[PDB]
There are 4 protein chains.
Amino acid sequence: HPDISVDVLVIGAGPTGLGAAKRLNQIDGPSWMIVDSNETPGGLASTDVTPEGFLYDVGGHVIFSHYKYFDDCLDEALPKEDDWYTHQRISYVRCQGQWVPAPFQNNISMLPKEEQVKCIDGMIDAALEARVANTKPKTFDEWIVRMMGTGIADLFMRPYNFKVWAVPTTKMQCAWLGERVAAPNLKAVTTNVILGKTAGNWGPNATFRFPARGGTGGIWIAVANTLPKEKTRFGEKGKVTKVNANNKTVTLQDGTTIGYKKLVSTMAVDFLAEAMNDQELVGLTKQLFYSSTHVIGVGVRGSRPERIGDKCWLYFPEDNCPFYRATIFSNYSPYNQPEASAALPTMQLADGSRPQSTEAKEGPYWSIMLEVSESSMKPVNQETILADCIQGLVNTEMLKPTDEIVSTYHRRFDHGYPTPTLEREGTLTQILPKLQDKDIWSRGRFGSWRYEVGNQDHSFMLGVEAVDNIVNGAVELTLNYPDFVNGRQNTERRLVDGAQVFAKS
Amino acid sequence: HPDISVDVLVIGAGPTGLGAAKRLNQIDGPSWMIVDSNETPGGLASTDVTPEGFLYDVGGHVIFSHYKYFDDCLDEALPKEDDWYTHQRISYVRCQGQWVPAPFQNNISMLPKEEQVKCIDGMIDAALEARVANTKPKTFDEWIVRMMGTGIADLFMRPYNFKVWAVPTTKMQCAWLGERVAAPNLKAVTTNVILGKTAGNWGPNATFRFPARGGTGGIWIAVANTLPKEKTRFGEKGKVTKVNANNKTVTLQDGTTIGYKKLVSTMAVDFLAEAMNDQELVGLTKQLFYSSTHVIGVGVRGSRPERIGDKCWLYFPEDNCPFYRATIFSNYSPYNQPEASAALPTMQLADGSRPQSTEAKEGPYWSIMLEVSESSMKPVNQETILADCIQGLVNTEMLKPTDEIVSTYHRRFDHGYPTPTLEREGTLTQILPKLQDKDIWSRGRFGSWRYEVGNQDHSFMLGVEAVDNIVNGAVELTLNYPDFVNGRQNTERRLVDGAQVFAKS
Amino acid sequence: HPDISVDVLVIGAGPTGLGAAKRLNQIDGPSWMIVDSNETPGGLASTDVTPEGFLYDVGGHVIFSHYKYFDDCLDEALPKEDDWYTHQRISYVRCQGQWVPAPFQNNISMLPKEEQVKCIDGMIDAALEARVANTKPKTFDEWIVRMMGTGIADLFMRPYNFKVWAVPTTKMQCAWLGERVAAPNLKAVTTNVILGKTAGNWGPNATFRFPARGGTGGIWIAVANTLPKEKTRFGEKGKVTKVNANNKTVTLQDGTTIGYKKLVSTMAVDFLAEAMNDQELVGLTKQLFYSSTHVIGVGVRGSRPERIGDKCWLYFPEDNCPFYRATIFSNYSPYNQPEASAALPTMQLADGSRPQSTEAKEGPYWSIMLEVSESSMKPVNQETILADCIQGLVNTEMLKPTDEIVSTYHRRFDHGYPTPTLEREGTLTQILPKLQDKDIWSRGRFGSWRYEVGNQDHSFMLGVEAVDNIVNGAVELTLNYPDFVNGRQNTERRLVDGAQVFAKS
Amino acid sequence: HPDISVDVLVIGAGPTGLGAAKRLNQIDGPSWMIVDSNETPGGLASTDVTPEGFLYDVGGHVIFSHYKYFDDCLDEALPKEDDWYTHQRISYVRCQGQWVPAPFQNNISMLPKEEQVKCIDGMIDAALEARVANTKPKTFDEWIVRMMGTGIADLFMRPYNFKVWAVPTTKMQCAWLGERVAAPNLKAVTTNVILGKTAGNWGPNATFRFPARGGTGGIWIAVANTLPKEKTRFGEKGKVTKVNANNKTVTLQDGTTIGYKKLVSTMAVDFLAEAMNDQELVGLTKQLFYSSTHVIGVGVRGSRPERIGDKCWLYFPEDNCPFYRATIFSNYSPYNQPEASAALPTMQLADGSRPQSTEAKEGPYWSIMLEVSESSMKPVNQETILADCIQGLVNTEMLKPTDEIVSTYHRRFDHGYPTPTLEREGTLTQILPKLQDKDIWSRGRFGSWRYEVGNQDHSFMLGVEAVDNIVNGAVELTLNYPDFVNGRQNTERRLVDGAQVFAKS
């Protein structure tokens, strides 16, 4: 008999786990418990801070919510107006010395006229081809060229996506992009070229909110805090080392054993196969493919430069910098960096030179957060990547050579992106149902490995819906039909459902 | 204060309401009650019997289930193996002296060769058009022609559907037919013609089950019996006469008032609007179109004739009979008609003449169930429709002139089919959200008026899902996404969910 | 017995008749003779002159030759280098205040951007339709819209062609435009728009040559002069009044009768039918359609204005002027108008004012030649057309209100354009075979009525090939296969053939 | 000074050369002369006879005339109605034990039904592809598959054309086949399959006429006989051994020298180059490809078998016989073989064995003419080809094993077919202009090497038109525009033209 017995055990306290925990707590029927090897919940949606006081998320994290349930839990966790800052979704592509507003193809009027000719000719070919197309594209690359034409594909989406996924576009599937037909909007693109028009895809109704304090990690600390503490085990005491699927028993690192009836596992599924000592499953999970994420943070002295402005996140297809995305993290919250009165010496200049004195000077400060991908097809020299990033900041005119850097941050995250390879679905259909038949719900960004439902809201809801399937026989819609949940407003499920209203009478 | 108060009131004890009640009963959370004006549950899924002992459903009723929950409840209600009979899904189209196996287009090799040429030529046009098509069809009629070509369309789907819907095919929408591309399988059709194939689309795979006793109606009597009797109110005592939406009160025939927090109404939504005395809603519901259904039943003396055989249901596009569909109802169960030793006189011969004797003679007996549609665009003379049907049976060679008729049956059902008109959705998206804002879930064949989710299993699950929305925040998939639920096996929701397992432990 | 007898008689000494005569003269086999009612040869390729010394062709006459034979005869007739002036084929379309270089669609960057957007959208539509086209266009109008798209059609080719043909574009055939597929060059059009580029379809190798003296009329006087004078009969003495097909006898106005074995008739085929007193042919030829041509000339004082420059001919789609084409005839040769020392009084200003002084002043002078069409669907007020043309010159900014007009010219030509109506070929293929059966070769712009082989070189060769068919059994390729002769340089037939070389030896 | 001087010299007295002779003789202008190394005119359109009295053409020779001029000369040469026999153009394809009427694809209803399905499926693919096609086929093979689909292509046109051309379909061009669109008549082909119908492409108005005596060779002997004898030189005395193009001198084998002004050469152009000792032209003409033709004749005892009947010529796609075509030559004329009264011994039985009796016996007799091709890509065993042919006749059921063979014939013609390779035109446009520059008109089947104008009538007119170009400046239409002359009735040029009529007056 194990030390502890619950109906439903949840492994992991990132968004997916916390989602399961929240729904279990709401339903208040089956017994449950949640464990995590980290003392601080949040997983990949956590936040670090440098010794100089600059915060960094695990890369650019912008919330877009497809679900009212997710909203409910965030509102409950951070109920005050001044718990949040609201920003428009402002983004650009760096290309040929220019900041080109998203969406890229609608804004190529910024490029030289000869580039415009190349871009439109390419898209004309794609339009005429789309007119007689009667097959869906098989790879990501085919999708891109059918959607954009050669010229435009080559300027942005092809080289950008290699820098992101650390595999060639030709190696990825394309179903994960949705059911929209791969064909260009020739008229829209040429109309903006003729008119000499730029138009970004944001405005007063395209916004996001970001926590006032603690970065993205502040959300999940606050959400976890609404759970009954005696049902959590966070830290070394909550680290899973063994999963005996046949016994329905989990062993923690300190020797604690937990018997369960149903298992919701949100750790990476390759890690779960190892913890299960299941050589068949280990074999299968090793066929999955993922990339690692290097997060680089740069803290900079000065009031925000005009060239930077209200920019939120930025894309970099070109090979004059190693990162694929930059985030002006200091724009998200004034508390992502020190106040202007805080004194800090200059660590280095952007040109790499190490400055005159050790004099601590005042602010204000601003902050850049960068992401570089790594995989077996794309190695990264960890010793030089910080310096290479900083030079990239100078090449892209984000920093002047003389800009003063007062803090740096670098951290490698092993599992960063679950890759939509051609082989992904074939491998998953061999893994997830096998786990299912042992009463294991493996779910999450790496729990079920599907990037298209891999955001904080998706993840949270994969946990919520797993519980709902376990308890109420609900359909796991986010897991099995990403196009369905991404194409609608999911308003039906709330943090207070009729069941709780009726019961409280 | 009302005579009775419940959390959830269900109006109607046809399949939809019984679905709602079964789910309420399983959850055993909020209090509830179900009412019906009829002492016998079942609605349009009920069964009548003639004084001579011939059973008739409300037209041809064949169950194809898309849901495990539905199967669960049927198994619970009729658990013995000999509660059911299994049959292959055998259907034909009557065309030009021929019984043509479904699907019609795959079996036109039974038609004269000159007409096969016309058909194939037409379908060749349709295939060539579909290759360059860049729009969806807008009407039922365009869908038919794109799928079949002109010639095949003119032989079956066009004239048949007018005889069913009692509106032209040009006046209906086609979204209700699902998302498959409107395009011909030219190779399948020509292959069968060239090979002279007459192959029906049924086998050991394609089966249905039918109750051993009581007709389709026996299913719903059995399901209803699993409900706690004291929470039911069936008969004149259960007739709703008034719905006060603003006070959330219902008033019955005898004067009983019932307060509710949430209402699930499965009566026809135009009757609901009148019962609400809501003038705006009355106006909107009068804009919905529907056809009435006449059910004619004929009991015949004799062992099953060879020409009839294992036939189950039959379509009639042609002009020599008033019915659109016939069912060999005596094939569905040997208890649908009297035993061989039962003695009955002959009422008439099929050509209308008087029998040589009025004495009672023994059987065996077989039985025919027919359907005739009625609408404002298509009157039906009640006084002659029985005789016209019987003449139809001679014209179609289902009966010889000499066949002895020992029982007849006719009944008119006012609300028969909810019509998928072009206007339907425009009207419905104004009705249902208004009822929704008053905590009224109007659901069912005429509760929500959508034929594509209008079968017994669909209806039952509309009730089930309305309750799941009310109590557990579930998405109403069957109501809002017909294509979704019809295109998959719906296995997650069971009559025993985790919720009940965990509680009983 | 008649007054004269020849093997081959040619009626008419325009380009077609002179072609017949040159070939007969070269062959020097059968006896022949040519007649015309005008003392001066040349027909519609003749030239008039005002009392003030301004020459005018019958509207814009620019030579492009498809034949080395035609070249030989022109070179023979005007053998000196200073008999000719060479120019680039410079043309523009007047549209919304602008002179738009031909071809129009390649130069719409000069229009407002909003209008460019509509043009390009229309041509995108046309390109996509062209990609799946499987039928030929049936009308001139369909051909135009399939080539340009709606927007560009409406700006130029639709309204311009009504002003030319004096019939709607929907009433004309399009086979006459040749075998090229009706499809747009979308890339060419969008490329020039994107580059803000203008580009005419002329250059150092896209030229024409014009006669130094006497205008186009000089060519045919010179050609005629190479014939044996006693085989010609020009003037009132050469006017044909009657043609007796059955006796093969022509009667002239002074009563002279001519016997022939074969007849080459280049008069308008509807005049020929009347001359034949053939009521059937009269009926048939009356079914043909043609428009009349008003030629208006304006002599202007002053050196060539900068705004005019090297412009040769000009198209006018718009409703602010009555002419469809303008020619800067003073650019074709310095001898088309008086020398600068010549003194002329000013007749009126361009705005209609009297001049300040009626004294004769010197030049230099320049000169504009205009064309206005007339038909039963488009009447022309003969009394006001000159003043209307001059007002039109101000509206289009060719003349300033102050410009001094010193000479005017107006002549109406009954048969100007033979119209490629839908009915043309149906009619012609009854007329020409009946004439052929009578040994009558009816050939020429109105002799055989096909505009696509209606230029000077075509006409000339129609007469040559008619002779060659009569004598040597040659195919009449220009007559029957316009696309053939227009699509190649016809080099085989020369003014000196092998027959004449071997003969002299 | 040479031994003889003429204006025009004609080398060769096959149909091309004789065409040039006949036209020069008609024109009666320049002096001329025609030479041939054979005493008997006709070239590849001549006829051999066996010692047993069986005639054989050089393979199947059936005349279809595109030209009135050709008809005139044939009529002149053989003016009596008993000089000719008329037959319907009856042909079949031998396929899977059956004689299938031409055209093959309209008659596949004769094949097994499963095979018909495969044929129709293939042609459906081809129809759907043709509907969106916007490129022209580049190879013979590509053309075939687009016209017929894969199934039908593999049954006949692909294997047949390899047996004919002795090169793969993938290595030949397809322009030579005309301008018709490469697309299937799906409706026609499926209609005949559905109706179970066969239909040949012959009847009362689809006939050919054949000479009563002397085989096809009798035409050209007779046509030659109408020429002035003194202007001809046929035999060893007329064999050309040297051409000196710079001297315009030809030397014959007996050392006679002829000077010319213009040369019409109808010998194979690769032989012409050698005779010119022009190393450059030799190099180029060696780039042309051609196949050799083996003619085999078999004379058979007995009246014409029922299985043979009215069959004229036959196609053999399959591997069980080496020949690609067979002609029932005894059907073309009763005088193509001995009369019944003629006594001949049996040489062998069709199974290859010795006859029972060696005694001469009577007829009647019939006769089969076979064609086998050969090239560097398809070698033929010359030593066994007769026996292999006769076994092929047994394999195809044209001959019974017991049939008695009374005469055999075999002859190899080195230059049999000028092959339409992909390279043909690139080479010819290097050859023909270079010869033209030297006043050499190289014309005819191997004179100018274009199979699409390589029949007797084409050849004859290539000679006629070359002369017409030389003397009257005519366009060489047959040479340069095969589609033009083949797509019309060429009626303008007659054996008596206007020139001769007017001269006789």
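Chain D residue numbers are taken from Swiss-Prot; in order, the displayed residues are 3-507.
If you check the header, you will see the structure was determined by X-ray crystallography, 2.3 Å.
The backbone N, Cα and C atoms fix where each Cβ goes, and this holds for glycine too.
According to Swiss-Prot:
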type: BINDING; residues: D:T18, D:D38, D:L46, D:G61, D:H63, D:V242, D:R327, D:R447, D:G456, D:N457, D:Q458, D:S461; note: FAD binding site
type: MUTAGEN; residues: D:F66 to A; note: Lowers the catalytic efficiency
type: BINDING; residues: D:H68, D:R91, D:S93, D:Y419, D:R447, D:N457; note: NADH binding site
type: MUTAGEN; residues: D:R91 to A; note: Lowers the catalytic efficiency by a factor of 125
type: MUTAGEN; residues: D:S93 to A; note: Lowers the catalytic efficiency by a factor of 14
type: MUTAGEN; residues: D:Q107 to A; note: Lowers the catalytic efficiency
type: MUTAGEN; residues: D:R182 to A; note: Lowers the UDP-galactopyranose binding
type: MUTAGEN; residues: D:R182 to K; note: Lowers the catalytic efficiency
type: MUTAGEN; residues: D:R327 to A; note: Abolishes the catalytic activity
type: MUTAGEN; residues: D:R447 to A; note: Lowers the catalytic efficiency by a factor of 2000
Work through the recorded positions one by one (D:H63, D:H68, D:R91, D:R182, D:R447) and point out the residue whose CB has the fewest other CB atoms within 10 angstroms. D:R182
Which three-state DSSP class does D:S93 (mutagenesis position) fall into? strand
Just to verify a number: CA distance, D:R447 (mutagenesis position) to D:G456 (FAD binding site), in angstrom, no decimals. 5
Closest of the recorded positions to D:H63 (FAD binding site), Cα to Cα, picking from D:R182, D:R327, D:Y419? D:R327
Same-chain residues at least 6 apart in sequence with Cβ under 8 Å of the Cβ of D:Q458 (FAD binding site), in sequence order, are D:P17, D:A47, D:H63, D:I65, D:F72, D:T218, D:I221
Candidate with sparsest Cβ neighbourhood (10 Å radius) among D:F66, D:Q107, the listed mutagenesis positions: D:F66
Going by C-alpha distance, which of the recorded positions D:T18, D:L46, D:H68, D:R91 is nearest to D:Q107 (mutagenesis position)? D:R91
Return only the integer: C-alpha distance in Å from D:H68 (NADH binding site) to D:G456 (FAD binding site). 12
Which ones, of the recorded positions D:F66, D:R91, D:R182, D:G456, have a Cα no more than 10 Å from the Cα of D:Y419 (NADH binding site)? D:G456
For D:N457 (NADH binding site), just count the other CB atoms lying within 10 A of its CB, please. 21
I need the most crowded of these recorded positions: D:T18, D:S93. Count other C-beta atoms within 10 angstroms of each C-beta and give me the top one. D:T18
In whole Å, note down how far the CA of D:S93 (mutagenesis position) lies from the CA of D:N457 (NADH binding site). 18
In all the protein chains shown, the tally of other Cβ atoms within 10 Å of the Cβ of D:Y419 (NADH binding site) is 22
Going by DSSP, is D:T18 (FAD binding site) sitting in a helix, a strand, or coil? helix
Determine, to the nearest whole angstrom, how far the Cα atom of D:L46 (FAD binding site) is from the Cα atom of D:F66 (mutagenesis position). 16
Where the distance is taken from Cα to Cα, which of the recorded positions D:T18, D:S93, D:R327, D:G456 turns out closest to D:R182 (mutagenesis position)? D:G456
Measuring Cα to Cα, how many Å separate D:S93 (mutagenesis position) from D:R327 (mutagenesis position)? 10
Filtered by Cβ under 8 Å and at least 6 apart in sequence, the residues in the chain of D:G456 (FAD binding site) near it are D:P420, D:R447
Which three-state DSSP class does D:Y419 (NADH binding site) fall into? strand
Cα distance, D:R91 (mutagenesis position) to D:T18 (FAD binding site), nearest Å? 25
Can you tell me whether DSSP puts D:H68 (NADH binding site) in helix, strand or coil? coil
Just counting, how many other CB atoms are there within 10 A of the CB of D:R327 (mutagenesis position)? 19
